[PDB]
Amino acid sequence: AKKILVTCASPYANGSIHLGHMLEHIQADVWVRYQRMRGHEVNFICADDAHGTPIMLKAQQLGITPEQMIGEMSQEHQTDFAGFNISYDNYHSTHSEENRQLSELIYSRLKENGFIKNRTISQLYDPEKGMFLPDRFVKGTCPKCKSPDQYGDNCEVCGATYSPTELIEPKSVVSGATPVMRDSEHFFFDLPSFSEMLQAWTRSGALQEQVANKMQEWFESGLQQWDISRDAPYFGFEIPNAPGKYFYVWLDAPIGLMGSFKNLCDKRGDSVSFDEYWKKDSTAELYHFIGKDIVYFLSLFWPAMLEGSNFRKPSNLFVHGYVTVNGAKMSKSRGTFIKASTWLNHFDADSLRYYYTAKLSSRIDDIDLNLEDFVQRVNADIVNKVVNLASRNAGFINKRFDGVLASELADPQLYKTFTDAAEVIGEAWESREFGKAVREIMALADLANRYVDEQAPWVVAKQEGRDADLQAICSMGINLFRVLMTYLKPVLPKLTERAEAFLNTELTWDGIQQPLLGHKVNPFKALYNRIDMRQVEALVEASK
Ligand code: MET
Ligand SMILES: [Zn+2]
């Protein structure tokens, strides 16, 4: 009955999707699929973050228009997300008419409300190329150790940090020309004006404890005005009434989420939902699944921008940690920096979805993809605990009972134990305590396989006149499988489809209250196969 709008962070258009991105999109998708299972109106949307100096320069280097380049990466990104079954209702772009109009609208409202200031700053400028240089586009000699060819604000030899203006014999990364300091008028967003409102939100109890604690650090350091303009040449939106000035990519980026929803509503011919979800009096819920590296933007700048332009603010922010492989940050040399596209050449999407889900929680701690454990866990839990309930019982039903399940539950009490667990498991999905949900589900799977072993169908099957017993036992196992797959439906979309084909029924959350009795099931190849370390080693090799 609830109206919910969910988004993830918008991936940058100048890079491919990797396992880090996938943790976020998978976490959000599991939550979204669960919400849909409970009957809510859900809108899951995203967009590619396509503006900025890096993108402009990359396109120039490739000899193509930025429009062509971002279009190609958008398609690549969407192919990867589709491959992992991320159920987006809309995937748009920050480079769109919807975002242009909303960005100009919000800026105009902020300016009229007195939240935009003008001030001149001094910045390194490449006079040959004719453009201001962001820090990482300046290279030179470290002022401390004198090591050559260091980029930006830090030295990778001695570890010193400094303003690029301190680099000795500075060179433009773009042209090789010597940059010089040049003045430029910039527009600033008055974030400090929203300090009290933001502090009140921080102590409201909605945000994760770890996020609130971090925000207190930011309030202690002191909020500052935010430089939201960038000079031409740039790839982005030009600021109204300010020739040669553009909105900094980070200003239009989150607005692009609003733009994606407007685009969805417009394509649907829906003229009422946009305002119903974004106006101040909205009763709809808005959630953003994001990584800790962008919390400053989504928890401080974003709510302030919305407040200042008369729009509703996020109902909550769901923050996740970094993704490590084998305990450490992804390493290109070790072949642990894995692309989403590469992953799918070696494993299915469900395997990673399951592993991440089993490790996820409501906290912002990092999630480790230990490859050896990945093989062990997928084989133990998916193949040997859950799918085993179907694979060890389906054969007898199809071969000796014409595919028809028993007319009654052999063990109603045990079945009730399984359905009684729905409340706690659903609450775990709801609260994002994914690891807890998986543990509960697997504990039930253990009870199910214990039941089958207690009944010993491999013994019953060879004994005279025990056909009724065999059908009863195997049917019971299949019904337990039906329940477990329902609880896991948000996690394993593809295996779920195969399970539904086998069971001849769509799995619904409430449906488990009615077991399958005197019901025809279909034969199947193999619902899920084992994986091994040889496959893992091949994945790593292919990633080097
Ligand atoms: C509106 S969220 C933008 C996120 C940004 N593109 C990043 O990857 O960090
Ligand atoms: Zn140095």
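Sequence positions for chain A are given in Swiss-Prot numbering; the residues included correspond to 5-548, in order.
If you check the header, you will see the structure was determined by X-ray crystallography, 1.4 Å.
Every residue, even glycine, has its Cβ placed from backbone N, Cα and C.
According to Swiss-Prot, the Zn(2+) binding site annotation covers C146, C149, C159, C162. Long-range Cβ neighbours of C159 (Zn(2+) binding site) (same chain, at least 6 residues apart, Cβ-Cβ under 8 Å): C146, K148, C149, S151, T165, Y166. Under DSSP, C159 (Zn(2+) binding site) is assigned to coil, being neither helix nor strand in the three-state scheme.
Taken from Swiss-Prot, the feature ATP binding site covers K336. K336 (mutagenesis position) falls within neither a helix nor a strand when secondary structure is assigned with DSSP, and so counts as coil.
A mutagenesis experiment is reported in Swiss-Prot for this position, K336 to Q, A, E or R, and the note states: Loss of activity.
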Neighbourhood of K336 (mutagenesis position), C-beta criterion under 8 angstroms, separation at least six: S547, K548
Cβ-centroid neighbourhood (8 Å) of the Zn(2+) site, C146, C149, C159, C162 excluded: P147, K148, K150, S151, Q154, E160, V161, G163, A164
Neighbouring C-beta atoms (10 Å sphere around the C-beta of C149 (Zn(2+) binding site)): 12
Neighbourhood of ligand 1 - recorded positions from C146, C149, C159, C162, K336 with Cβ under 6 Å: none
Binding-site residues (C146, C162), the one with most neighbouring Cβ atoms at 10 Å: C146
